[PDB]
Amino acid sequence: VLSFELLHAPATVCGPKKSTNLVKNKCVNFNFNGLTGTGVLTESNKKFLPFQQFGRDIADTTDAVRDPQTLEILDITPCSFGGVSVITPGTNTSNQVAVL
Amino acid sequence: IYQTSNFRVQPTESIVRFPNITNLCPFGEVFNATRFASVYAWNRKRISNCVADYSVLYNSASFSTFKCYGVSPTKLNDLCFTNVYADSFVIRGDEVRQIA
Amino acid sequence: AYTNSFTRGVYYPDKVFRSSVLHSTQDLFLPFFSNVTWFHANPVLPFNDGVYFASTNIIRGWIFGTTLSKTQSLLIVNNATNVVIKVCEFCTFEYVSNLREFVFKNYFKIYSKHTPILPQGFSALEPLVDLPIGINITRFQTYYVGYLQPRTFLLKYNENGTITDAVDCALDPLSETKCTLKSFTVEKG
Amino acid sequence: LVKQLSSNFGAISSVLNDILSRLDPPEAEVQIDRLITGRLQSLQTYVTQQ
Amino acid sequence: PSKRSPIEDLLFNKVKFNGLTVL
Ligand SMILES: *[C@@H]1O[C@H](CO)[C@@H](O)[C@H](O)[C@H]1NC(C)=O
Ligand SMILES: *[C@@H]1O[C@H](CO)[C@@H](O)[C@H](O)[C@H]1NC(C)=O
Ligand SMILES: *[C@@H]1O[C@H](CO)[C@@H](O)[C@H](O)[C@H]1NC(C)=O
Ligand SMILES: *[C@@H]1O[C@H](CO)[C@@H](O)[C@H](O)[C@H]1NC(C)=O
């Protein structure tokens with residue numbers, strides 16, 4: 001019988017997967033020994049205690065993550081998004097549009 | 001003026017960062033053991049700091065029961081844990097359905 | 001003699017960074033303004049669920065175990081050179097790594113913090129040891145001795161992520177109102 | 001409304017990607033349905049109050 | 001700079017997301 005816990009503590013065992021290099025300022029889907037997510041990675045100046053790895057905010061969201069291998073702190077921000085509105089006159093008058 | 005759809009930026013790259021270690025996990029010492037223990041005195045072994053590989057276990061084809069609760073066996077080589085508990089014992093064939 | 005705990009014995013509940021946020025959590029804590037037994041110049045004491053230890057060179061270390069003999073027991077003895085940690089029958093495990101506070105609790109978790117020259121004030125405690133050994137402990141032997149209880153707490157983080165204040169949610173009706181409002185200041189009403 | 005985003009609603013976890021990367025589509029649908037129902041009810045209540 | 005009365009100034013001086021926006 002094998003029993004797991006899948007806690008958020010610093011991981012110890014992992015799959016036989018490989019590792020790539022860090023890329024910044026580009027929308028990427030990071031996977032740091034788990035913890036899947038998409039966003040833009042920059043350099044975070046937030047002070048971390050030696051035992052502190054994960055960052056969190058008023059509504060969590062895990063804004064800060066520490067590198068597992070190189071042991072560097074990072075900041076996480078979601079990619080830009082928004083709605084689209086179309087500005088048009090009546091189709092009787094014309095058929096040109098402008099988007100917002 | 002009307003609202004039509006939403007705008008969202010797509011990701012471009014993939015980032016994977018796992019702690020690089022090479023300690024192959026000691027599963028043989030438990031599966032191949034000469035003498036197991038009585039069910040009333042089962043034996044527990046902790047596991048840590050190892051690179052597990054459950055694919056080889058799942059493809060041994062010598063097992064008559066492989067039931068995983070709360071995680072699918074195929075997706076087991078993609079996620080990391082904090083510690084793994086392995087315990088073993090020997091019981092009759094009728095009672096095998098009571099371990100659930 | 002006895003002494004009141006004032007506001008002492010608050011550690012970091014987890015290893016997750018937070019900043020400028022009022023977070024409420026539940027864990028084993030030393031109740032505020034509680035009585036702590038005083039010892040000086042040394043018998044065994046029960047463990048229960050977690051023990052608070054504080055003292056003010058001469059102190060050697062701490063030992064744990066149900067019989068403290070014939071069954072497995074803990075053994076944590078400090079040294080001038082490094083520190084000695086081993087577990088076996090008296091091995092089964094070995095490890096080497098003013099005011100001194102410790103929040104030993106039970107795997108085995110240990111927190112520590114040292115402050116210059118019990119005083120009135122607040123100071124948090126940081127974790128140091130997370131050894132994964134599982135065994136029952138009932139008796140403790142080795143100052144002052146505290147105990148832990150399951151009381152929820154309200155924690156305050158400053159801009160740098162360091163705990164500066166806390167509220168005992170089950171102490172007084174004023175504290176209950178503070179915890180309900182999630183604020184450190186309450187307006188008339 | 002924002003705080004209501006961190007409730008299990010009976011599912012194994014409150015993280016969609018977590019429960020998607022752990023279970024196969026044969027049995028992730030029940031958890032997804034539970035989360036969907038909870039969040040939909042929360043949105044309905046918020047809209048009525050507004 | 002904003003061309004408002006002293007009383008209006010006094011009144012005016014006395015008073016990261018997922019799908020939420022303000023128009
Ligand atoms: C990962 O590799 C880097 C460079 O090879 C090394 O510094 C680091 O210690 C490795 N991580 C682990 C967990 O061994
Ligand atoms: C146990 O022994 C078999 C015999 O070949 C081997 O294939 C296997 O890798 C060993 N370990 C486990 C965990 O089965
Ligand atoms: C430790 O001793 C107590 C007292 O007899 C007992 O209740 C408890 O079950 C023991 N621990 C374990 C793991 O058996
Ligand atoms: C936080 O750290 C900064 C240094 O980065 C320091 O100037 C400041 O005083 C600290 N905050 C407090 C409340 O001490």
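Just so you know, the numbers here start at 1 and follow the chain as drawn.
Any Cβ shown, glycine's included, is placed from N, Cα and C.
One mutagenesis experiment named in Swiss-Prot is C:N78 to Q (Swiss-Prot position 121), and its note says Partial loss of biliverdin affinity. The note that Swiss-Prot attaches to the published mutagenesis C:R100 to K (Swiss-Prot position 190) is: Partial loss of biliverdin affinity. One entry in Swiss-Prot concerns the mutagenesis experiment C:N136 to Q (Swiss-Prot position 234). Its note says: Increased resistance to neutralizing antibodies. Here Swiss-Prot notes a natural variant, C:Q26 to H (Swiss-Prot position 52), with the remark: In strain: Omicron/EG.5.1. Among the sequence features in Swiss-Prot, the natural variant C:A41 to V (Swiss-Prot position 67) is noted as follows: In strain: Eta/B.1.525, Omicron/BA.1. For the natural variant C:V44 to A (Swiss-Prot position 83), the note given in Swiss-Prot is In strain: Omicron/XBB.1.5, Omicron/EG.5.1. Here the residue is the original one, but Swiss-Prot notes a natural variant at this spot, C:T56 to I (Swiss-Prot position 95): In strain: Iota/B.1.526, Mu/B.1.621, B.1.1.318, Omicron/BA.1. Where Swiss-Prot documents C:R60 to I (Swiss-Prot position 102) as a natural variant, the accompanying text is: In strain: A23.1. What Swiss-Prot says about the natural variant C:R100 to S (Swiss-Prot position 190) is this: In strain: Gamma/P.1. According to Swiss-Prot, the natural variant C:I117 to V (Swiss-Prot position 210) carries the annotation: In strain: Omicron/BA.2.75. Quoted from Swiss-Prot, the note attached to the natural variant C:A124 to V (Swiss-Prot position 222) states: In strain: 20A.EU1.
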- Relative to the Cβ of C:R60 (variant position), which residues of the same chain, six or more apart in sequence, are found under 8 Å away? C:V77, C:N78, C:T142
- Task: Sorry to bug you, but what's the C-alpha spacing from C:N136 (mutagenesis position) to C:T56 (variant position), rounded to the closest Å?
- Result: 29
- Query: Which of these recorded positions is closest to C:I117 (variant position) if you go by CA atoms: C:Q26, C:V44, C:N136?
  - Reply: C:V44
- Sort the recorded positions C:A41, C:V44, C:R100, C:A124, C:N136 by C-alpha distance from C:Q26 (variant position) and give me just the closest. C:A124
- C:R100 (mutagenesis position) to C:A124 (variant position) - Cα separation in whole Å: 12
- Top Cα neighbour of C:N136 (mutagenesis position) in the set of variant positions C:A41, C:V44, C:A124: C:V44
- Residues with Cβ closer than 8 Å to the Cβ of C:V44 (variant position), same chain and 6+ apart in sequence? C:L68, C:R139, C:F140, C:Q141
- Please report the number of other Cβ atoms within 10 Å of the Cβ of C:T56 (variant position). 10
